[PDB]
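Peer 1: My structure is below; once you've seen it, I'll send some questions.
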Amino acid sequence: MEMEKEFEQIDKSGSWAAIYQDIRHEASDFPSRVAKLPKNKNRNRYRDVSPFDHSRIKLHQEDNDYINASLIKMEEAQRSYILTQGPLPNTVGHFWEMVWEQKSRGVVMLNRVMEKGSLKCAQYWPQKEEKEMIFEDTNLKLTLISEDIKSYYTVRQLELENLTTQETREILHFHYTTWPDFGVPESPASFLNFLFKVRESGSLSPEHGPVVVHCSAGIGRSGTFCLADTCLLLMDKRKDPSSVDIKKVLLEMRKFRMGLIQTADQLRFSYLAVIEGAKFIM
Ligand SMILES: O=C1OC[C@@H]2N1[C@H]1CC[C@]2(O)CC1
C-alpha cells in the first residue's frame, strides 16, 4: 500500500502495536559473540543492545578492537551510517578513535547528557574554547572551535588532532536538544529541519566517511533518523515514489543492527516524518 493512506488505515484501526510486533518477529538474528566476551562488559551500556559481529566497527588496535557500533550500508540509496551507543566514561577515547579512523565529518547526537534525572551518556566534548580535552588512551586532542545555539538544536565546530602524526580535522557536532524525556515529538517539523541541516553540511555525502549517529542505546531515536533519511532519498531516486515501503526499509536496516525503532510510537513518528518530508522536498 502507499504510505499516507496505510497510515490513516492504521490510525483508524488502532493497530500500531500489532504492526510493530510483526516487525519484531521478522527481524534478523545474527551472532554478537565479540560484544559478549567478559573483557568487553564495561564497553556496553545495556546488556541487551549489542552490535552483530558481521557489521560491527573495528578499532585499529591489536589489544582490543571492540566498540558498541554498527555500519548500516544502504545499497540502493547509496548512503552509509554508523550507529553507536552514547559514549561511557571508559569509552570516550574509543569513540573519537572511531571518528578519526572511519574519516567521518559529522556526529549526530539525539539525546541530552541527563534525561529523567539520570546520566544517558558521558560529557564527551569540550564546553569551553580554552578548555580542550586530551584522550590519553588513544592519543587524541579535541578542541571546541565555535558553537551556535538554536531553539531546537545546537551545531558545534570541533578540531580533532591525532597527536601521533599532528594531523588535524574539522568535525561538525549536530545536537538535537528537544526530544521529550517521554514519548515522541508531537510534530516532525523540527526533526525534519534538523535532518536537512545535517544534509546541507556535507556530513552525509560520499566524499566523507559515514556519519556517526547516537542516542543513549543507539537504536531508537538513532533508528528514526536514518530510516527517515533513507526513505526520503529513495522517494527522490525512484520513478514511482509511492513504491517506497517503510517497513521493508526498516527490516533491511535491522540486518545491520538489532532493535532499530524501540516502540510503536517511534514507528508512527517515522511514518509521519517521511510523509511530511516528502511534501516539502517538492
Ligand atoms: O538494497 C537495498 O538498499 C536499500 C534497501 N534495499 C532493498 C530493500 C529495502 C531498501 O530500502 C530498498 C531495496
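Every residue gets a Cβ built from N, Cα and C, even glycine.
Grabbed the feature section from Swiss-Prot, which reads as follows:
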MUTAGEN   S50 to A or D  No phosphorylation
MUTAGEN   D181 to A  Substrate-trapping mutant
BINDING   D181, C215, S216, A217, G218, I219, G220, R221, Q262  substrate binding site
MUTAGEN   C215 to S  Catalytically inactive mutant; abolishes sulfhydration
ACT_SITE  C215  active site, phosphocysteine intermediate
Peer 1: Among the binding-site residues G218, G220, which residue has the largest number of other Cβ atoms within 10 Å of its own Cβ?
Peer 2: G218
Peer 1: I'd like the Cβ neighbour count for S50 (mutagenesis position), meaning other Cβ atoms within 10 Å of its Cβ, all protein chains included.
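Peer 2: Other Cβ atoms found within 10 Å: 22.
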Peer 1: Calculate the distance in Å between the alpha carbons (Cα) of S216 (substrate binding site) and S50 (mutagenesis position), and round it to a whole number.
Peer 2: 13
Peer 1: Could you state the whole-number distance in Å separating the C-alpha atoms of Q262 (substrate binding site) and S50 (mutagenesis position)?
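Peer 2: So the alpha carbons of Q262 (substrate binding site) and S50 (mutagenesis position) sit roughly 14 Å from each other.
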Peer 1: I want to check the contact list for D181 (mutagenesis position): same chain, sequence separation of six or more, C-beta distance under 8 angstroms. What comes out?
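Peer 2: Looking at Cβ-Cβ distances below 8 Å from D181 (mutagenesis position), excluding near sequence neighbours, one finds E115, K116.
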Peer 1: Under 8 Å Cβ to Cβ from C215 (mutagenesis position), same chain, six or more residues apart: give me those in sequence order, or none if nothing qualifies.
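Peer 2: Residues satisfying the criterion: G86, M109, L110, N111, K120, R221, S222.
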